[PDB]
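Structure first, then comments.
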Amino acid sequence: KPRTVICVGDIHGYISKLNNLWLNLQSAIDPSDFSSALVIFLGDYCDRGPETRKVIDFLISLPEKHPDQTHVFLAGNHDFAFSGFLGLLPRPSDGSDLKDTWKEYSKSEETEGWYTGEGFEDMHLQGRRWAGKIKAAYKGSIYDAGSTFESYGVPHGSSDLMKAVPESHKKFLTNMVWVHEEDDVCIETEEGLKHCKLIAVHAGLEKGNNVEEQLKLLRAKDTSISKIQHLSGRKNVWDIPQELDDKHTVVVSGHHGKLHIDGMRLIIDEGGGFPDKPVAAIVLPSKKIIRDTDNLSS
Ligand SMILES: [Zn+2]
Ligand SMILES: [Zn+2]
């Protein structure tokens, strides 16, 4: 029997949506298949929603709760930005300073009110944007990070967040990956069951540039990049790029604020960080969509 693969869209601090989805998934999938499933969280665990802390608590608990599952946690643009503010990103491997990332977006500083509190000098651009105060509705910053601060019991933009975030959560953020690759997953098509490669990346992959070169920087976590298009892009990462456009690779992403299935391109982000929208997961091989808003039993 083919292994069950669950790909979970953006959570954005909605603990109730995360819990209800997890509970629904256990009625849609039989106990044996669920217990040994590959579970790929597609990123964006923080911001917008009110309970980031509880979300990360939940995700940390999963290895203990389900020892035979494989758990993959993609870094979203939001979580990369979160990790940046906490100073958890490794120094750029090219020897540059994290402050060098600011220059490209320097004209955005005034409107975005970038963090100028303690430790801003050694901070990645996205960390400074994340903890900024946007001139006005946004929750504190352009990243809607206000609710993340509050979920850990501190005001928005506070340097004290660094002390409030538990060590296990910092370890969780350090353990996130920018890409996940699988050699062999099953997926239903109109013609029948297929075996495919899988690439999981929060937003997607770029056109033009060699795919392996892209995957290389993603595997290595290059912090010299001001804005990581693979985590933050929109139209530029929507499509499967030329090199992978041959029906042998599933490319799964969250990020886009839409649930969109087009052949081998899976975009799983029905929630979009909105409080009134469902969080959806896709279950492979069947491609069935399970939501927090479901009321399932077996
Ligand atoms: Zn998102
Ligand atoms: Zn995103």
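The numbers used for chain A are those of Swiss-Prot, and the residues that appear cover 4-139, 148-309, in sequence.
Backbone N, Cα and C atoms are what each Cβ position is placed from, and that goes for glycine too.
According to Swiss-Prot, the protein has these features:
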- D13, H15, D47: divalent metal cation 1 binding site (BINDING)
- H15, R51, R132, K238, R245: substrate binding site (BINDING)
- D47, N80, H213, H266: divalent metal cation 2 binding site (BINDING)
- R51 to A: Weak activity for the pTEpY peptide HTGFLpTEpYVATR (MUTAGEN)
- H81: active site, proton donor (ACT_SITE)
- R132 to S: Weak activity for the pTEpY peptide HTGFLpTEpYVATR. Weak activity for the pTEpY peptide HTGFLpTEpYVATR; when associated with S-238 (MUTAGEN)
- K238 to S: Slight reduction in activity for the pTEpY peptide HTGFLpTEpYVATR but strongly increased activity for the TEpY peptide HTGFLTEpYVATR. Weak activity for the pTEpY peptide HTGFLpTEpYVATR; when associated with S-132 (MUTAGEN)
- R245 to A: Weak activity for the pTEpY peptide HTGFLpTEpYVATR (MUTAGEN)
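Feature map: Swiss-Prot annotations on the structure.
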{"residue": "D13", "record": "divalent metal cation 1 binding site", "DSSP class": "coil"}
{"residue": "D47", "record": "divalent metal cation 1 binding site", "DSSP class": "coil"}
{"residue": "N80", "record": "divalent metal cation 2 binding site", "DSSP class": "helix"}
{"residue": "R132", "record": "mutagenesis position", "DSSP class": "helix"}
{"residue": "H213", "record": "divalent metal cation 2 binding site", "DSSP class": "coil"}
{"residue": "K238", "record": "mutagenesis position", "DSSP class": "coil"}
{"residue": "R245", "record": "mutagenesis position", "DSSP class": "coil"}
{"residue": "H266", "record": "divalent metal cation 2 binding site", "DSSP class": "coil"}
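If you check the mutagenesis positions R51, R132, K238, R245 against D13 (divalent metal cation 1 binding site), none has a Cα inside 10 Å of its Cα. Comparing Cα positions, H213 (divalent metal cation 2 binding site) lies closest to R245 out of the recorded positions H15, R51, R132, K238, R245. Among the recorded positions listed here, namely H15, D47, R132, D47 has its C-alpha nearest to that of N80 (divalent metal cation 2 binding site). Here the CA atom of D47 (divalent metal cation 1 binding site) lies 5 Å from the CA atom of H81 (active site, proton donor). No coordinates are deposited for the 8 residues that fall between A139 and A148. The C-alpha atoms bordering this gap are 7 Å apart. When the recorded positions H15, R51, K238, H266 are ranked by how far their Cα is from the Cα of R245 (mutagenesis position), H266 comes first.
When the recorded positions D13, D47, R51, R132, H213, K238 are checked against ligand 1, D13, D47 have a Cβ within less than 6 Å of one of its atoms. Cβ atoms within 8 Å of the centroid of the Cβ atoms of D47, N80, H213, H266 (the divalent metal cation 2 site) belong to the same-chain residues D13, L45, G46, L77, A78, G79, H81, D82, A214, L242, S243, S264, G265, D280, site residues excluded. If you check the binding-site residues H15, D47, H266 against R132 (mutagenesis position), none has a Cα inside 10 Å of its Cα.
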